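Student: For reference, the structure I am asking about is given below.
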Amino acid sequence: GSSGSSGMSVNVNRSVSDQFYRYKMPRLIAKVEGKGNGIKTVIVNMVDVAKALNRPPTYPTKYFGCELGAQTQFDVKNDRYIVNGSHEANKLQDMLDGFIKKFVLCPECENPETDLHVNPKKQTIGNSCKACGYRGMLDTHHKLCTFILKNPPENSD
Ligand SMILES: [Zn+2]
């Protein structure tokens, strides 16, 4: 029984420097091959991190591409996600931070106990927080929105 744990997780947010935060998320992993001759980043821990955030990897995965300004591959069959370009986990984490700071967490209470809503008629995205009581329409993204609309989030029973 090695001294300690096997896998360590970081705080839901990269702004807190304490060990009191209950909710935790597994540090995403980014893989890279070659250099220039077809170098691309593959977020192996794309599906994992998602589940933890109670959200699909399609939300974050897509983001990376936007910010990075590159293309991305989506394969549900093998749940494999690829992001054109070279980016180390360290960086990817930061880039995602933002998303996990507004989408996931609440801009009022910063609680991961929030959700998102999609309107096919109004064609506008909006979140609703219960912890504090915040509501509104998320700034219509550039491409993401287009994807979200075409394919709404998964419902629960
Ligand atoms: Zn809130």
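Start at 1 and count along the chain as shown; that gives each residue its number.
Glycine residues also receive a Cβ, built from the backbone N, Cα and C atoms like all the rest.
For reference, Swiss-Prot lists these features for the protein:
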type	residues	note
BINDING	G34, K35, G36, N37, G38, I39, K40, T41	GTP binding site
MUTAGEN	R22 to M (Swiss-Prot position 15)	Loss of ability to promote hydrolysis of GTP
Student: Distance check, please: Cα of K35 (GTP binding site) against Cα of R22 (mutagenesis position), rounded to an integer number of angstrom.
Tutor: 39
Student: For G36 (GTP binding site), just count the other CB atoms lying within 10 A of its CB, please.
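Tutor: Around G36 (GTP binding site), other Cβ atoms within 10 Å: 6.
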Student: DSSP on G34 (GTP binding site), three-state: which is it?
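Tutor: For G34 (GTP binding site) - judged by DSSP and reduced to three states - the answer is coil.
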Student: Compile a sequence-ordered list of residues in the same chain as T41 (GTP binding site), six or more apart from it, whose Cβ lies below 8 A from its Cβ; state 'none' when nothing qualifies.
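Tutor: Once residues fewer than 6 apart are set aside, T41 (GTP binding site) is near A30, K31, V32, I82, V83, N84, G85, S86, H87, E88, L92.
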Student: Whole-number answer please: how many Å between the C-alpha atoms of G38 (GTP binding site) and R22 (mutagenesis position)?
Tutor: 40
Student: Using the centroid of the Cβ atoms of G34, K35, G36, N37, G38, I39, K40, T41 as reference, list every other same-chain residue with Cβ within 8 Å of it (recorded GTP site), in sequence order.
Tutor: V32, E33, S86
Student: Are there residues of the same chain, six or more positions away from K40 (GTP binding site), whose CB falls under 8 angstroms from its CB, and which are they?
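Tutor: The list for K40 (GTP binding site) reads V32, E33, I82, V83, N84, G85, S86, given in order along the sequence.
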Student: Rounded to a whole number, how many Å is the Cα of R22 (mutagenesis position) away from the Cα of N37 (GTP binding site)?
Tutor: 43
Student: Taking the Cβ of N37 (GTP binding site) as the centre, count every other Cβ atom within 10 Å, in any protein chain shown.
Tutor: 6
Student: Output, ordered by sequence, the same-chain residues six or more apart from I39 (GTP binding site) with a CB under 8 Å from its CB, or 'none'.
Tutor: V32, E33, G85, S86
Student: Within 10 angstroms of the C-beta of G34 (GTP binding site), what count of other C-beta atoms is obtained when all protein chains are considered?
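Tutor: Taking all protein chains shown, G34 (GTP binding site) has 9 Cβ neighbours within 10 Å.
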